[PDB]
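Chemist: Dropping a structure here in structure tokens format, bear with me for questions.
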Amino acid sequence: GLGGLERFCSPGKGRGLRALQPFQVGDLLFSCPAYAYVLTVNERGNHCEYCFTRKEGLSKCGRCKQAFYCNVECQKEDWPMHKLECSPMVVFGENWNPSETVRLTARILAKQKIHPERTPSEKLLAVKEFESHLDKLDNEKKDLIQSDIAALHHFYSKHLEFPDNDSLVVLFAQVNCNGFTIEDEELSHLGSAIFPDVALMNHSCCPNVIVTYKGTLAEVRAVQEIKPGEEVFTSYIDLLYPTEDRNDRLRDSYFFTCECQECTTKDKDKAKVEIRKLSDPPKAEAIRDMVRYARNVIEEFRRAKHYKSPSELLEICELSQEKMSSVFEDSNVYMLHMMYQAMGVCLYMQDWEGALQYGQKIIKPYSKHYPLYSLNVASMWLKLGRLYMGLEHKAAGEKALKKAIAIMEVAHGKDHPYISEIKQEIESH
Ligand SMILES: O=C1COc2c(CCNCCN(C(=O)CCNCCc3ccc(Cl)c(Cl)c3)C3CCCCC3)ccc(O)c2N1
Ligand SMILES: C[S@@+](CC[C@H](N)C(=O)[O-])C[C@H]1O[C@@H](n2cnc3c(N)ncnc32)[C@H](O)[C@@H]1O
Ligand SMILES: [Zn+2]
Ligand SMILES: [Zn+2]
Ligand SMILES: [Zn+2]
């Protein structure tokens, strides 16, 4: 197993991870090497396919020209996994489009063939033991899994010996239940991976640990003091949202309702859905209508980013914020969601001033809605610092970068390469 920790039966939460020794804020509980991992398509050329090192001058694979490495060693070591895609990418050309879930699942199947025995990534929980929620699958989810199975056969039949369709549905469901996104210091999506021992941890909206990445290695650090006998919890979702929103997401993606202190007390719900202090106060039904409108625009915008222009996307943000502002305060989470989306569009358009304008409005309400040590808060401070630095506002940039560092020292560790980069940004000016 893992020193100072153990697998146990968590009442009403299946299997979980329990502490056997105290952990202080910032302590590393454990590390978990990726069992299977894939670099996201849009990050190719920026990070090494094998070790995820972000570097300039990465060497391109000579055959496909769509895989980049540190050197010949990273190239060689990645070959058992890269071979699943190398020739297929050149053969299918423009038609090569398997989803990231399918890409990861192909790598799980390849790893099971090469290494059927328990790996150092499975000291407490094995990939084969993963919870699937197969019995809870509705028609919509089974149809999505069937599309994924067809893409798997379509793009990965060369090297893989497929189990029956029934075993594949269990696998795709286990991957959705237990799969991780690997994010960078700005929470930008890098890829997807399987960390079996990390997937043993249950969810809480007031977590006592944070998962970070050092290349393809997952690291688990305490963000609250943990005592012997206490269960180790991480957050599976974005904690900005009120209780109902959080539980709608947990029920849909993880088939459970959270009963943590935040979900039971609903303490932060009032400030999260802050209402304007108007002479004629807004009616209860007028609030409920705006909350319904707010959830609908969030989904409308989510769809729109796939086909609308940057100006159309900014229009949706501006127009929706205007309608919401008649009922909602600026610190309200639905206002903040649109502002964050608008900042993202500005960043893409390289409208640094516009991005800074939004980020400045988001930061204080983020600090109040998120937990004490939050990667969402650290990431926003970091973006702000980088925008300030890029726009020659060095004193403001240094202050924001140091706010990011203070959180990251706890979550990523004092010695994390990301902190060394940020300190170099402060020093280089
Ligand atoms: O064990 C875990 C896993 O989740 C955690 C997370 C969430 C990170 N993973 C997010 C990426 N991801 C998903 O969210 C999959 C959810 N699928 C959406 C709805 C759905 C659910 C079930 C099925 Cl059946 C299907 Cl059809 C569709 C997947 C996208 C595809 C690649 C794999 C990840 C954070 C901290 C954690 O500690 C955990 N712990
Ligand atoms: C990644 S697994 C965590 C390990 C899991 N308990 C097991 O036995 O394999 C995610 C699943 O654990 C359960 N789970 C996680 N957190 C929970 C919580 N706070 N309350 C109830 N169930 C939870 C749900 O069934 C969820 O889909
Ligand atoms: Zn490398
Ligand atoms: Zn190649
Ligand atoms: Zn909760």
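All residue numbers given for chain A refer to Swiss-Prot; the residues shown span 5-433 in order.
We read in the header that X-ray crystallography, 2.4 Å was used to get this structure.
A Cβ is built for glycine as well, from the same backbone N, Cα and C atoms used for every other residue.
Pulled these features from Swiss-Prot for this protein:
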- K17, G18, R19, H137, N206, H207, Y258, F259, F260: S-adenosyl-L-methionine binding site (BINDING)
- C52, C55, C74, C78: Zn(2+) 1 binding site (BINDING)
- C65, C68, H86, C90: Zn(2+) 2 binding site (BINDING)
- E187 to K: Abolishes methyltransferase activity on p53/TP53 (MUTAGEN)
- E189 to K: Strongly reduces methyltransferase activity on p53/TP53 (MUTAGEN)
- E190 to K: Strongly reduces methyltransferase activity on p53/TP53 (MUTAGEN)
- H207 to A: Abolishes methyltransferase activity (MUTAGEN)
- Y240 to F: Abolishes methyltransferase activity (MUTAGEN)
- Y245 to F: Strongly reduces methyltransferase activity on p53/TP53 (MUTAGEN)
- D252 to R: Slightly reduces methyltransferase activity on p53/TP53 (MUTAGEN)
- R253 to Q: No effect on methyltransferase activity on p53/TP53 (MUTAGEN)
- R306 to E: No effect on methyltransferase activity on p53/TP53 (MUTAGEN)
- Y374 to A: Abolishes methyltransferase activity on p53/TP53 (MUTAGEN)
- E429 to K: Reduces methyltransferase activity on p53/TP53 (MUTAGEN)
Chemist: Suppose we screen the recorded positions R19, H86, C90, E189, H207, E429 by Cβ distance to ligand 5 with a cut-off under 6 Å; which survive, in sequence order?
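Modeler: None, as no Cβ falls under 6 Å.
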Chemist: Pick out which of the recorded positions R19, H86, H207 has the most other Cβ atoms within 10 Å of its own Cβ.
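Modeler: Sorting the candidates by Cβ neighbours within 10 Å, the top entry is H86.
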Chemist: For the S-adenosyl-L-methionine site (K17, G18, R19, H137, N206, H207, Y258, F259, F260), what does the 8 A shell look like? I mean other same-chain residues with CB within 8 A of the CB centroid.
Modeler: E135
Chemist: An 8 Å radius from the center of the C52, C55, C74, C78 Cβ atoms defines the neighbourhood of the Zn(2+) 1 site; name the other residues of that chain inside it, in order.
Modeler: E53, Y54, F56, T57, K59, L62, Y73, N75, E77, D82
Chemist: For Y240 (mutagenesis position), which DSSP three-state class applies?
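Modeler: SS state of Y240 (mutagenesis position) = coil.
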Chemist: For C78 (Zn(2+) 1 binding site), identify the closest of the mutagenesis positions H207, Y240, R306, judging by Cα separation.
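Modeler: Ranked by Cα distance from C78 (Zn(2+) 1 binding site), first place goes to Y240.
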Chemist: Listing them in sequence order, which of the mutagenesis positions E187, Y245, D252 have their Cα within 10 Å of that of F260 (S-adenosyl-L-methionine binding site)?
Modeler: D252
Chemist: Do you know which of the mutagenesis positions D252, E429 has the most other C-beta atoms within 10 angstroms of its C-beta?
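Modeler: Counting Cβ neighbours within 10 Å, the top one is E429.
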Chemist: How would DSSP class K17 (S-adenosyl-L-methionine binding site) in three states?
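Modeler: SS state of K17 (S-adenosyl-L-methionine binding site) = coil.
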Chemist: For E187 (mutagenesis position), name the DSSP secondary structure in the helix/strand/coil scheme.
Modeler: strand
Chemist: List those of the recorded positions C65, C74, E187, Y240, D252 whose Cβ lies under 6 Å from any atom of ligand 2, in sequence order, or write none if there are none.
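Modeler: From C65, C74, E187, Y240, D252, counting a Cβ under 6 Å from ligand 2 as near, there are none.
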Chemist: Taking the centroid of the Cβ atoms of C65, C68, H86, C90 (Zn(2+) 2 site), which other same-chain residues have Cβ within 8 Å of it?
Modeler: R67, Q70, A71, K87, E89, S91, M93
Chemist: Taking just the CA atoms, what is the gap between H207 (mutagenesis position) and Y258 (S-adenosyl-L-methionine binding site) in Å?
Modeler: 10
